[PDB]
Amino acid sequence: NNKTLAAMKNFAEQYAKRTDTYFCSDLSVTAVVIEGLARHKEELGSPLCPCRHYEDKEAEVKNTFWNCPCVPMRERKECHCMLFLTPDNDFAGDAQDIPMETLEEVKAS
Amino acid sequence: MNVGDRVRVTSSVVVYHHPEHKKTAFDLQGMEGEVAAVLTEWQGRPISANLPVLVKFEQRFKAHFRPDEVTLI
Ligand SMILES: *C1=CC(=O)N(CC)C1=O
Ligand code: SF4
């Protein structure tokens, strides 16, 4: 669903701004995570973190610990996926907004 | 480590959701609270939470920890 992707895109941009965090200087990383989140939301119903391996994705979504934004991000601003980075992170850029085309360049592959 | 146990944060744990420190870095080390839950699974199904020990402190504040970050009081 394209509306799901756009929704996830909007979520990421707004959450970054709200938490004073920034996207990776390499937006291709950002794009991969956002699309992954969107895919999980479409399949599981929740934006389960896409950069992890699960023994039971359905149970994970029910528990909610890894539903984006996850507990480590909400509490410690720790984002394993490298989606939301603090200003002092060596890989953080100056953007809190990503082009829709960039996201779709990932969708095709 | 069980629900109900009284624990103290014995490691550096910096959070941003503390009531009197919302959106700003705050180290919980030294704070004492009670274990509210241990997220090892959901209704019998194994889950992979990496901060399974949910501890509740006063001021209507709670946070998650790894077993090694807290100590029984
Ligand atoms: C996608 C998942 C993840 O962890 N990362 C950072 C290298 C991605 O780009
Ligand atoms: S590490 Fe957490 S905050 Fe970051 S993308 Fe994954 S689920 Fe979202």
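Using the numbering of Swiss-Prot, the residues shown for chain A are 8-116, in order.
Just so it is clear, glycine is given a Cβ too, placed from its N, Cα and C backbone atoms.
According to Swiss-Prot, the [4Fe-4S] cluster binding site annotation covers A:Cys56, A:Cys75, A:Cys77, A:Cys86, on the basis of experimental evidence. Quoted from Swiss-Prot, the note on the mutagenesis of A:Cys58 to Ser is: Loss of enzyme activity. Per Swiss-Prot, active site, nucleophile is recorded for A:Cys58, and the stated evidence type is experimental evidence. The mutagenesis experiment A:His87 to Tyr is recorded by Swiss-Prot, whose note states: Greatly reduced catalytic activity. Abolishes significant electronic interaction between the disulfide and a unique Fe site of the [4Fe-4S](2+) cluster in oxidized form of the reductase. For A:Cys88 to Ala, Swiss-Prot lists a mutagenesis experiment annotated as follows: Loss of enzyme activity.
Within 10 Å of the C-beta of A:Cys86 ([4Fe-4S] cluster binding site) we count 22 further C-beta atoms, all protein chains included. Within 8 Å of the Cβ centroid of the [4Fe-4S] cluster site, not counting the listed residues A:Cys56, A:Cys75, A:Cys77, A:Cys86, the chain contributes A:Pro54, A:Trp73, A:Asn74, A:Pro76, A:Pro79, A:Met80, A:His87, A:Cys88, A:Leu90. If you check the recorded positions A:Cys75, A:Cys77, A:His87, A:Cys88 against A:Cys58 (mutagenesis position), the ones with a Cα inside 10 Å of its Cα are A:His87, A:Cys88.
DSSP assigns A:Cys77 ([4Fe-4S] cluster binding site) to coil, not to a helix or a strand. Of all the recorded positions listed here (A:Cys56, A:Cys58, A:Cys75, A:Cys77, A:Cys88), the one with the fewest other CB atoms within 10 A of its own CB is A:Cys58. The closest partner of A:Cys88 (mutagenesis position) among the binding-site residues, by CA position, is A:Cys56; the full candidate set was A:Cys56, A:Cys75, A:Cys77. In this structure, A:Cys88 are the recorded positions from A:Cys56, A:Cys86, A:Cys88 whose C-beta falls under 6 Å of some atom of ligand 1.
All protein chains included, A:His87 (mutagenesis position) registers 14 other Cβ atoms within 10 Å of its own Cβ.
A Cα-Cα distance of 11 Å separates A:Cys75 ([4Fe-4S] cluster binding site) from A:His87 (mutagenesis position).
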